[PDB]
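Visitor: The structure is given below, and queries will be raised subsequently.
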Amino acid sequence: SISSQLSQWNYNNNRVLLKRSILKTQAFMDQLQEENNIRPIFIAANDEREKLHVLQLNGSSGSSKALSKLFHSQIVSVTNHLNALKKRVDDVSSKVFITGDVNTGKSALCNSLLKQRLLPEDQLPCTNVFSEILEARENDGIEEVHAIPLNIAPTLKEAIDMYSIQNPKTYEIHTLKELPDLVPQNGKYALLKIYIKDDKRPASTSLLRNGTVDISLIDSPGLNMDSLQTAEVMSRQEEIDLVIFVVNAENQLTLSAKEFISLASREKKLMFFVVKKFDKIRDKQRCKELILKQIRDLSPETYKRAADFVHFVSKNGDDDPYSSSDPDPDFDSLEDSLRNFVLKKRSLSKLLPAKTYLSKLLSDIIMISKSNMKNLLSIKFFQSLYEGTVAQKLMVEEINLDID
Ligand SMILES: Nc1nc2c(ncn2[C@@H]2O[C@H](COP(=O)(O)OP(=O)(O)O)[C@@H](O)[C@H]2O)c(=O)[nH]1
Ligand code: BEF
Ligand SMILES: [K+]
Ligand SMILES: [Mg+2]
């Protein structure tokens, strides 16, 4: 159809423009890394309103060689993030990350979205290993679990990245119902690839076989369990396009939740907030007000669109209650907003994280440049960098993603 073809043509245009800005911005990062290597860069002391958005420098030239090394590792971190964004902008699929504190109902929500009791769901801490659900066409139609062993690479990210269906040395095969035995084994597995078919449902009601976009769901291990587990959730975030953040109604957004949201918000201006266990709350209106106020503070653009992105969903499994015909307008409304965001609003759902991150990073570089401008060799460098990064930020702000 016309409006579908129009979204595709707009999506391709925006993807071209963002890729171009990513490459230019990486060059500025490379230029800043070389300059700092020969003449360490002055870092100003920032109050809270003027704190940098992406370049996390705990230290300043007034109060803090060791500052130079923190800067270098900051640029490396940003470079890795820009590469991850560039991979995502070029990837046709949409990866959805379902995360939150332990025991908020993450796996129950994934079962809800898949309309079956597939992922282990339990009163006590359960999911210790990233569980990615994909349609089985990627695995030649075969429904099974590929369990990626930690011991195939030095780091979990590297184990994940060397997995190939074509190379059996990178995974163990297991049946779908071995999953309750697999998801606790974070001392053994980096990640579970869970391949399923959904052949009895039409594309209109099938999330994984929707017929226009390849989607995978990643069920996260919980926040606030272990330092290593939290660090892995923090870094998996930048390799995924969309976050669904799951909130326990009794606790609202805890400090561990806010630390994740605040880190993800460097690129994810928009994200879903799904509040579970609201059915248990006695003072429902006071609870709802608390949650909404925290979202306003942590994710103001999500708050403006709260009707599309904030949902209260009590569906859980503790005959299959996830494919039951019983009416559930709360879940139905979440499923509809998710499909609309992912399938129809691709420029926003896929590409807004790239624009948001570039905008904030260019801002930071603009601030550093202004701070480092009147050796005189260094003066000319920061004048060129100021003028170039200013122009690039204006170009990124030109890119209009709200065209669907
Ligand atoms: N009453 C109620 N129980 C829920 C809800 N969501 C999840 N549960 C239950 O809470 C427990 C934890 O769910 P689980 O999905 O394992 O949470 P996860 O650890 O965050 O993945 C399970 O017993 C679920 O059945 C909800 O909205 N209401
Ligand atoms: F019990 Be975990 F938060 F899936
Ligand atoms: K649990
Ligand atoms: Mg779980």
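Just so you know, the numbers here start at 1 and follow the chain as drawn.
Including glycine, each Cβ sits where the backbone N, Cα and C put it.
According to Swiss-Prot, the experimentally introduced change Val102 to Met (Swiss-Prot position 196) is described as follows: Leads to an unusual intermediate mitochondrial morphology described as disorganized tubules in which mitochondria are tubular, distorted, less branched, and poorly distributed throughout the cell. Positions annotated as GTP binding site by Swiss-Prot, on the basis of similarity to another entry: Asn103, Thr104, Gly105, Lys106, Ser107, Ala108, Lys276, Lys277, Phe278, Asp279, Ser314. One mutagenesis experiment named in Swiss-Prot is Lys106 to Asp (Swiss-Prot position 200), and its note says Abolishes respiratory growth. Under its mutagenesis annotations, Swiss-Prot gives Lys106 to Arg (Swiss-Prot position 200) the following note: No effect. A mutagenesis experiment is reported in Swiss-Prot for this position, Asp219 to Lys (Swiss-Prot position 313), and the note states: Abolishes respiratory growth. According to Swiss-Prot, the mutagenesis experiment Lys277 to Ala (Swiss-Prot position 371) carries the annotation: No effect.
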Visitor: For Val102 (mutagenesis position), which DSSP three-state class applies?
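Guide: Reduced to three states, the DSSP call for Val102 (mutagenesis position) is coil.
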Visitor: Nearest to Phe278 (GTP binding site) in three-dimensional space, by Cα, is which of the mutagenesis positions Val102, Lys106, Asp219?
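Guide: Nearest in space to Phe278 (GTP binding site), counting only the mutagenesis positions, is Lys106.
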Visitor: Cβ neighbours within 10 Å, counted over all protein chains: which one of the recorded positions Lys106, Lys276, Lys277 has the most?
Guide: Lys106
Visitor: Round to the nearest Å and give the CA-to-CA distance linking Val102 (mutagenesis position) with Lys276 (GTP binding site).
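Guide: For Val102 (mutagenesis position) versus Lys276 (GTP binding site), the Cα atoms are 12 Å apart.
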Visitor: Per DSSP, to which secondary structure element type does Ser107 (GTP binding site) belong, with helix, strand and coil as the options?
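Guide: Helix, per DSSP.
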Visitor: Rounded to a whole number, what is the Cα-Cα distance in Å spanning the 25-residue gap between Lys374 and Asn375?
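Guide: In this entry the gap's Cα endpoints measure 10 Å apart.
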Visitor: Ligand 3 is in the model; which of the recorded positions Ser107, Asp219, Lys277, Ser314 have a C-beta less than 6 angstroms from one of its atoms?
Guide: none
Visitor: So of all those binding-site residues, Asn103, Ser107, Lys276, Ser314, which one's Cα sits nearest to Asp219 (mutagenesis position)?
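Guide: With Cα distances computed to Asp219 (mutagenesis position), the winner among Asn103, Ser107, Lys276, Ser314 is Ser107.
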Visitor: Return the members of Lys106, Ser107, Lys277 (the recorded positions) with CB less than 6 angstroms from at least one atom of ligand 4, or none.
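Guide: If the test is a Cβ under 6 Å from any atom of ligand 4, the answer is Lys106, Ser107.
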Visitor: For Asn103 (GTP binding site), which residues of its chain lie six or more apart in sequence with Cβ-Cβ distance below 8 Å?
Guide: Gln123, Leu124, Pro125, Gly222, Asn248
